[PDB]
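Trainee: Quick one: the structure is below, questions incoming.
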Amino acid sequence: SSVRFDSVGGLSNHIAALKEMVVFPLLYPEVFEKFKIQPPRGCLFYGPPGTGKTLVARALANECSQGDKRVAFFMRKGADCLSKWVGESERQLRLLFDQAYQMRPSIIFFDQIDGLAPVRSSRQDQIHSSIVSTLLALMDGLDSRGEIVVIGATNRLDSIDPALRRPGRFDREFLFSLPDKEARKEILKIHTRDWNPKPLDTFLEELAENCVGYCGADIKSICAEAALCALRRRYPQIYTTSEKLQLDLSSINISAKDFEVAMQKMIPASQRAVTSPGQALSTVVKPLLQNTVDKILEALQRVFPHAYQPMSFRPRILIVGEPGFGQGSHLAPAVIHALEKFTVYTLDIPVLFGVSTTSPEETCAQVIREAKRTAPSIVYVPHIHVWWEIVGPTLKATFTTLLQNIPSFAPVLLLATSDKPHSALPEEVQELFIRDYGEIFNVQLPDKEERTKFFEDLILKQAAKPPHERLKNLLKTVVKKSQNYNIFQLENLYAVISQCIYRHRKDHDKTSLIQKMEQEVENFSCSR
Amino acid sequence: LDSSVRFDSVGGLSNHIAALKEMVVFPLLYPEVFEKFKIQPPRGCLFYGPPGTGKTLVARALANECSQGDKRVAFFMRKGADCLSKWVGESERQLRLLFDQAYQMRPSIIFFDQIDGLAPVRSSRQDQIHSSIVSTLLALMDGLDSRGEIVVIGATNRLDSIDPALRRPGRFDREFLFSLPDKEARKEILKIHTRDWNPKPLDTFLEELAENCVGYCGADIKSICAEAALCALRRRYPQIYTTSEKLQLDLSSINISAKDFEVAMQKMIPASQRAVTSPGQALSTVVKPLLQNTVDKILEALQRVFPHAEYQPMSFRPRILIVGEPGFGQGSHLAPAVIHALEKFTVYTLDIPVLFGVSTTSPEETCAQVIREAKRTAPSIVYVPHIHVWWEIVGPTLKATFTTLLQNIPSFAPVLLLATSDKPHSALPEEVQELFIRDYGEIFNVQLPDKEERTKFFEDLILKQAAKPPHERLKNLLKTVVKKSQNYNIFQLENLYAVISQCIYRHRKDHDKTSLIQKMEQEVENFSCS
Ligand SMILES: Nc1ncnc2c1ncn2[C@@H]1O[C@H](COP(=O)(O)OP(=O)(O)OP(=O)(O)O)[C@@H](O)[C@H]1O
Ligand SMILES: Nc1ncnc2c1ncn2[C@@H]1O[C@H](COP(=O)(O)OP(=O)(O)OP(=O)(O)O)[C@@H](O)[C@H]1O
């Protein structure tokens, strides 16, 4: 009862839209007399789980409860109005709507309406069709319900009777989506506000950009796993006894390493049932391909200028390379990760076919509807030289005519990759990418500069640790030998050279494992 | 209850009020015409249609037109099913009371709002209470012991989920369709909801509005007015949302203009296309000066073959096939614009993402459903875009269904078949070639726009926007663009347009030009497409 639009970070247009349905007709009643208005009194929250849909209703209740113009608040769970006797289910609804009419102004909040108002079908019990009919007949009927603001919250929007969604019943619909890098930082400032050792802004700014895919609840949860980790690290004897000890509340300060352990043990809620098709370069491969990622992002910026309003025409790009250059394995997911705040919808083999009781066409038809709705979006088809060889002609005819229906100036990017050059691709694909327009990117192998930094830290610093003139020669030899390896062979040779280092952890003296490195780099053969 | 609604705001529905005052008003006013022939006029209706169209508004107007009048017809109003009761025989008994109380105060009206929640179709799998309350509702509407002078009315959104024994001449002998308004009917709802305003809006402005509100239904038209007023209030006082306090605002600088009716229609989705998109869209503001004339020519050809696009106009198997080269924008820009121009005709689509896009339904079952629906509600369109591909994507069972179902249609039924193709007519298969009879006028050939069309396309962008503060060589650039882009199709044209708009965007904040004009010049010079 102490949350008042203060803890709600990242959602500011929704709150502004919400104080003109509830607050303004009470504060400025003479503006709505000039035009005879009666502003909208129906909204519908929807989105993925954890994204601030119940926090906003809580804050609005507390905002209107404490003030001059006291408003009521009636709260309902999913389907708690159901009774077993044949006339009582829809008598409790009539009772609730009439009780709210003598308290007005009031607010009726329906939490999780997915279980109250399904689409009326004959293949179910009458109890649901009767409840929906009375609900819609009571909301907007012959009686002018009055100053009652009805709100509902849901995850599954399209499973609600389409007669409830029209001006007069549920006028406005509100999308609560995952936070971007700038709202994650607001949420982090909120949840780490009354802390003894107030964290710096430059630290929260680095945290907000590492917690990609998080949503509200996940940030609030790491802000607590960090404290539990600090506690466990400071007092290891608190898990081997069954009584209260003298906990010194002064040496329990939270450090960055605790946040690191918290973020290492935790998976966000969004990618728990699925996996995201976008992943940053590992810390090993990062000093090898970030320059290529930057070049691809510049090409995108040329074709997809959403990365006066920017105007883009059929945003499309095709990343081509040789098999092994890592364009569908390291590069395109890193570009997808760099372009977060744009929702991604993959169409690849283990997604069309790796799920049954749904056709490939029914998934290809929905991943484009949802991409048109939430534009600017991305539609990801990797390895099209095989994707186009593992699909039927019905799926080709559906796909190639579903992106011909997208508006001419639709901010929807089609990103794809291939191993065979653009000329070796079949027809009907060479006409989707028009490199006269800059819709083709040709990857090339990393330069010497990058290849040296790929190996330096391994062969120089971690080479001779705790528990120096020949190592330069070894590094030069390694970089000279591998001037034509692709990426797979490069990182293979990286693990082979790191193996010897591991078997000599307990050796206090070097010069015995240097021969190991010499012979391992010598007897390492590839292909190419 | 509001006592001010009395057939004054119910714009658009005049053929229903006229049929509704000869069931209630006339047997009281002229009770000698009905005992000349001894006819006993119809005393049953059934309102139905899409959500938000004037079904309940007409009942709210009838209640007032009869209560506050000479004669005293009584009104009984029931919501979905509020006759149900907890104890055993009490659900049915209540109904009888409602019909007896109505018999003692006759003449009277009973109005069942959302009657599809009271009287479903009787099925042996559901509760016995519903199957036994339908059989007692339809035993006291028309059984022995004549009803009397009660007028029963029922309003619903699902018509075919009502027991078919109720839809009968003697229980519900008149079904009324409340469909989406057309243009002339939207420019009456608009004059009703802005009836008592300040500086009353011009009829020319209300016509400009009624043209752009396609897909709106009564409630959306009433809602855009509120949204426009709110947008104006926000535009005038931006500091009225950052105080949570009462302030002093002069109720005179808050006049509603245009550009607030225009921003309201951005964040507004009609109720009809909120879960499914219609296959008809008008030309965007960019492409319009490039293809409106082609749309008009197509509509003239339609006028020839489909006379119902102005005795009576008589037609015979109205068909047309819009052919053009690939890229000429006939199945992507033109056919939906022709569909959108022909509103007030119902439009069904038969294309791949719709046949092979929904499961648990045969592909040759939807094809049999849409043709039946189109027959039922003629004049109607059946839209098959890209038949040069549609024909090589369906099986022979679906072909034998489709070609023999468009023959079962009566000859003079105004059901139009609209299709497009990229292959010329000669390159199509025979079984399709023989469905269009060019010597009959059933083929239209598209051609590239002319110099005039291209000049008007590029003019306002190269001339009146390149200056745009945050004149003799701009016209030379315009001439060069209109020259070099003379063998392009529409995709390449509207691609060059976006390529030139990306420069102007990049050079927003530069107060001085001549860094934008040479940029423009090199961009147009470097553009290569074919
Ligand atoms: N913008 C935010 N600022 C602070 N905390 C947030 C924010 N968004 C979400 N949270 C945290 O997430 C919790 C859930 O909010 P809410 O439950 O309304 O989301 P939801 O969409 O209802 O989730 P679900 O759909 O699973 O019910 C809150 O208790 C809050 O701690
Ligand atoms: N012809 C009209 N003239 C003026 N207003 C109209 C008209 N038609 C509809 N409306 C608006 O629509 C609102 C009511 O909708 P309606 O009376 O059609 O019930 P309904 O919403 O159709 O029932 P359901 O919920 O099944 O759709 C009214 O408030 C009215 O402002």
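Residue numbering for chain B follows Swiss-Prot, covering 419-728, 786-945, 1330-1389 in order.
Method of determination (from the header): electron microscopy, 3.2 Å.
Cβ coordinates come from backbone N, Cα and C, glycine included.
The feature ATP binding site is assigned by Swiss-Prot to B:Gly467, B:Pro468, B:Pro469, B:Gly470, B:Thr471, B:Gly472, B:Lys473, B:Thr474. Here Swiss-Prot describes B:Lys473 to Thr as a published mutagenesis experiment; the accompanying note says: Reduces the ability to mediate estradiol-dependent induction of CCND1 and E2F1; when associated with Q-532.
Give me the local environment of each listed feature.
Mentor: According to its DSSP assignment, B:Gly467 (ATP binding site) is coil.
B:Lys473 (mutagenesis position) falls within a helical segment according to DSSP.
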Trainee: From the recorded positions B:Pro469, B:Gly472, B:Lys473, B:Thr474, keep only those with a C-beta under 8 angstroms from any C-beta in chain A, and list them in sequence order.
Mentor: B:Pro469, B:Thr474
Trainee: Going through the binding-site residues B:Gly467, B:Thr471, B:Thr474 in sequence order, which have a CB under 6 Å from an atom of ligand 2?
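Mentor: Close enough to ligand 2 are B:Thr471, B:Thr474.
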Trainee: Which chain neighbours of the ATP site, leaving out B:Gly467, B:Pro468, B:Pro469, B:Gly470, B:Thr471, B:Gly472, B:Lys473, B:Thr474, have a Cβ atom within 8 Å of the mean position of the site's Cβ atoms?
Mentor: B:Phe465, B:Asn575, B:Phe596, B:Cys635, B:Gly636
Trainee: Taking the Cβ of B:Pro469 (ATP binding site) as the reference point, list residues of the same chain whose Cβ is under 8 angstroms away and which are at least six residues distant in sequence.
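Mentor: Once residues fewer than 6 apart are set aside, B:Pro469 (ATP binding site) is near B:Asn575, B:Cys635, B:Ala689.
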Trainee: What is the total of other Cβ atoms whose distance to the Cβ of B:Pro468 (ATP binding site) is within 10 Å?
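Mentor: A count of 18.
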